[PDB]
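Right, one structure below, let's go through it.
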Amino acid sequence: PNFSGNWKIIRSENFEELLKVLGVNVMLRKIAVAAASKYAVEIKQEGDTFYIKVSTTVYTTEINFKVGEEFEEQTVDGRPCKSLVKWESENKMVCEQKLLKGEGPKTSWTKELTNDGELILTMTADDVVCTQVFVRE
Ligand SMILES: *C/C=C(C)/C=C/C=C(C)/C=C/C1=C(C)CCCC1(C)C
């Protein structure tokens, strides 16, 4: 697996619907969909250690984890969570999340490197799955 690279988004499906499940009101959902059309993901992978920087026009966030080791990040709508990533196959990993405080939809994400050289991210809230596709810059 070489997830390492600078990835730029080419497709985003069901992102508004995901944010809706997560309780974001309609005007902000539209504004967020618009910010997603631009966004980039930078990955540095060494073995099962990952560094990920996600950036839009005005905001940037870093995720650091090792596969199989609990870490803390935030859900899509911004609520702090405990996360745990496991491999599902050679080139796909899955992250399950648990809220630090309170309750809400069951969230997760996956990241896959396809044979055609695309990165596929999925983000899930309950029954709704957002799929985003990236290519290397
Ligand atoms: C492996 C890559 C991951 C886990 C990327 C996660 C990216 C997000 C959770 C970004 C979500 C966004 C918003 C919450 C609002 C603006 C649009 C996005 C897509 C940057």
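Using Swiss-Prot numbers, chain A covers 2-138, in order.
So how was this one determined? The header says X-ray crystallography, 1.9 Å.
Quick reminder: no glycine exception, Cβ is built from N, Cα and C everywhere.
Features of the protein shown, as given by Swiss-Prot:
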type: MUTAGEN; residues: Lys21 to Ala; note: Loss of ligand-induced nuclear import; when associated with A-30 and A-31
type: MUTAGEN; residues: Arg30 to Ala; note: Loss of ligand-induced nuclear import; when associated with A-21 and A-31
type: MUTAGEN; residues: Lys31 to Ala; note: Loss of ligand-induced nuclear import; when associated with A-21 and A-30
Distance between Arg30 (mutagenesis position) and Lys21 (mutagenesis position) at the Cα atoms, whole Å? 7
Measuring Cα to Cα, how many Å separate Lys31 (mutagenesis position) from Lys21 (mutagenesis position)? 10
